Each structure stands twice: as C-alpha cells, then as structure tokens.
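Student: Can you keep this structure in mind? I'll have questions shortly.
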Amino acid sequence: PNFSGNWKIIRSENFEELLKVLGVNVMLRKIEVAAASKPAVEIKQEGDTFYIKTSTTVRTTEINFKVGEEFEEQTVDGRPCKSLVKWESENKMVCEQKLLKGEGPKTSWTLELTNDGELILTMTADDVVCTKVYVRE
Ligand SMILES: *C/C=C(C)/C=C/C1=C(C)CCCC1(C)C
C-alpha cells in the first residue's frame, strides 16, 4: 500500500476544538474553519519523500518533506515550527513540531493507512485530538 492519491474527506472531528484549546479567538477560528476545516488532501509519495497539498475552494497549503529530514511549516494556530516526520510503524507517520519562537502546548500530526485503504489524519494540540478520514478519489 502507499499514500499517493487525491484523497476526499469523509469524516472530520474536533478541528475547531484544536484551535480553541490553543487559545485562538472566535474571530480567528471562524476564518480558519472557513478556510481549512474540511480540506481535500493530495499526496505524492516516492518512498520516504512526500509532497502534501491540502485544499479547499478558498485556501491551499503545500509541504514538501522527506522522512527523517527537518523542514519548516506552521502549526495549526499559525506559529512557525520546525517539523520532523518519523515512521511510527509501517504506513503510519508522525510529525513532531517544535516552535521556532517561544513555547506553547504540544502539537503534532499523524497520517496512517488502514487495512482497507482509508487515510486517517490525526492532529493534536494540548489534550485535544482531531481526526479526519479520507478515501481515494
Ligand atoms: C484540517 C486539516 C488540515 C488543515 C491539515 C493540514 C495539513 C497540512 C497543512 C500539511 C499536510 C499535513 C496536514 C496535517 C494534513
């Protein structure tokens, strides 16, 4: 199995709560939920090298990384971080995020495949766990 595809969302839990537990105010949460609550996910995987694009009608975000090599991106509440992805187990990867400036509650994300070929995204912030589920288009 592998992660490449244009993945369509079928479930999304607790995205706004991830923002709220990080202290993002209601104004800013409305803007983030409107732009990114239920994005499509496009992945191009070549072994350990990844391109991932999340998109809605109004916002696209793209990252490029290789497992085991540091890269820069932003946390879900918009703070710059340095990220590092590792395989937790076969076809489950976990991204550790370290803030570039100051401190804050821990954030992470995970992408994994189920035995039937669904893609499960987990995002964490403090004690909140957001789950999004996708199938290939
Ligand atoms: C609602 C979920 C997101 C907006 C997740 C975003 C995201 C990125 C912007 C980088 C690819 C990793 C991933 C966590 C899928």
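In chain A, numbers come from Swiss-Prot; the residues present are 2-138, in order.
Just so you know, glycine gets a Cβ as well, placed from its N, Cα and C.
The note that Swiss-Prot attaches to the published mutagenesis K21 to A is: Loss of ligand-induced nuclear import; when associated with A-30 and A-31. Quoting Swiss-Prot on the mutagenesis of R30 to A: Loss of ligand-induced nuclear import; when associated with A-21 and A-31. Among the mutagenesis results in Swiss-Prot, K31 to A has the note: Loss of ligand-induced nuclear import; when associated with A-21 and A-30. The residue drawn here is the original one.
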Student: Fewest other Cβ atoms within 10 Å: which of the mutagenesis positions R30, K31 wins that one? Let me know.
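Tutor: Among the mutagenesis positions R30, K31, the sparsest Cβ neighbourhood within 10 Å belongs to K31.
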Student: Cα-Cα, whole number of Å: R30 (mutagenesis position) versus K21 (mutagenesis position)?
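Tutor: So the Cα of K21 (mutagenesis position) lies 7 Å away from that of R30 (mutagenesis position).
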Student: Could you measure between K21 (mutagenesis position) and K31 (mutagenesis position) for me? Cα positions, answer in whole angstrom.
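Tutor: Cα-Cα, rounded: 11 Å.
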Student: So if I draw a 10 Å sphere around the Cβ of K21 (mutagenesis position), how many other Cβ atoms end up inside it?
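Tutor: Its Cβ has 16 other Cβ atoms within 10 Å.
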Student: Translate the DSSP assignment of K21 (mutagenesis position) into the three-state scheme.
Tutor: helix
